[PDB]
Number of protein chains: 2
Amino acid sequence: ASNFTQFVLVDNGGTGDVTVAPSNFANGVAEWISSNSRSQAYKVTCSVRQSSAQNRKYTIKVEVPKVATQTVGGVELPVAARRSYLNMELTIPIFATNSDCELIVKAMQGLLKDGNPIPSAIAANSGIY
Amino acid sequence: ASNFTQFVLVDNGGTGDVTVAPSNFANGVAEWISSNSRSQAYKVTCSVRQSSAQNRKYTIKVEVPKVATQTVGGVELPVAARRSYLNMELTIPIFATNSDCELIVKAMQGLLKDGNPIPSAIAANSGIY
């Protein structure tokens, strides 16, 4: 059904996983955070709303601290790291059945699978062709 | 590095998988499609661009035919099915290393894992709390 529970954002196959935990519920916006903000702070946001209602719209934001910042040269004290961020927007029909819904998480999980084009492009910081 | 190759959008554990194939390359926009448009048409779009260049911005669109439309009552001949769509936008720093990049696909793959909150909410067509 839903959650507002702790999850593993980054599985690194062993205790060393990144986990985010419910931090806030500011106005329809549910927020998760990690051992937050010192060369850290993984942040996840999720809201839901009826857009031109025929549809529902899930707005998910992800902020990655990037294993980037401070982990290189000079600049002792980071800040604003020069993280990455994901802004995902999913529109689904209001009465989409759970099979409709299930199908969607699978196309999603699929778009993003390890040796696949999109994620292969992203990881090398490249283009598609 | 990248692809413009055929992939499995929906893995249903056996031949019955949904696969999208390179269909077009209309202007920086790479497009994938499936056995397209008759209670069908899974469509994937991916473009990349230098946004306020300090950053690169990957814009991914997914259209799910929804196992929805025609698979219920009346309305013989569908059209516009009343599909779902995902509009994802990823901003990454221009010179993010591949470890920075790798980290990002993992937070992503993580946000979306099977028993996790977000995907659990989406699949039931619910809220987070």
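Residue numbering for chain A follows Swiss-Prot; the residues present correspond to positions 2-130, in that order.
Determined by X-ray crystallography, 2.0 Å, according to the entry header.
A Cβ is built for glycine as well, from the same backbone N, Cα and C atoms used for every other residue.
Here the residue is the original one, but Swiss-Prot notes a mutagenesis experiment at this spot, A:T46 to A: Loss of repression of replicase translation. 80% loss of binding to the operator RNA in vivo. Under the heading of mutagenesis, Swiss-Prot lists A:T60 to S and annotates it as follows: Loss of repression of replicase. 20% loss of binding to the operator RNA in vivo. Under its mutagenesis annotations, Swiss-Prot gives A:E77 to A the following note: No effect on the organization of the T=3 capsid, but with a loss of thermal stability. No effect on infectivity. A mutagenesis experiment is reported in Swiss-Prot for this position, A:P79 to A, and the note states: No effect on the organization of the T=3 capsid, but with a loss of thermal stability. Complete loss of infectivity.
Overlay of Swiss-Prot feature records on the structure.
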residue: A:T46; record: mutagenesis position; Cβ contacts under 8 Å, 6 or more apart: A:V30, A:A31, A:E32, A:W33, A:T60, A:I61, A:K62, A:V63
residue: A:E77; record: mutagenesis position; Cβ contacts under 8 Å, 6 or more apart: A:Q71
residue: A:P79; record: mutagenesis position; Cβ contacts under 8 Å, 6 or more apart: A:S40, A:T70, A:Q71
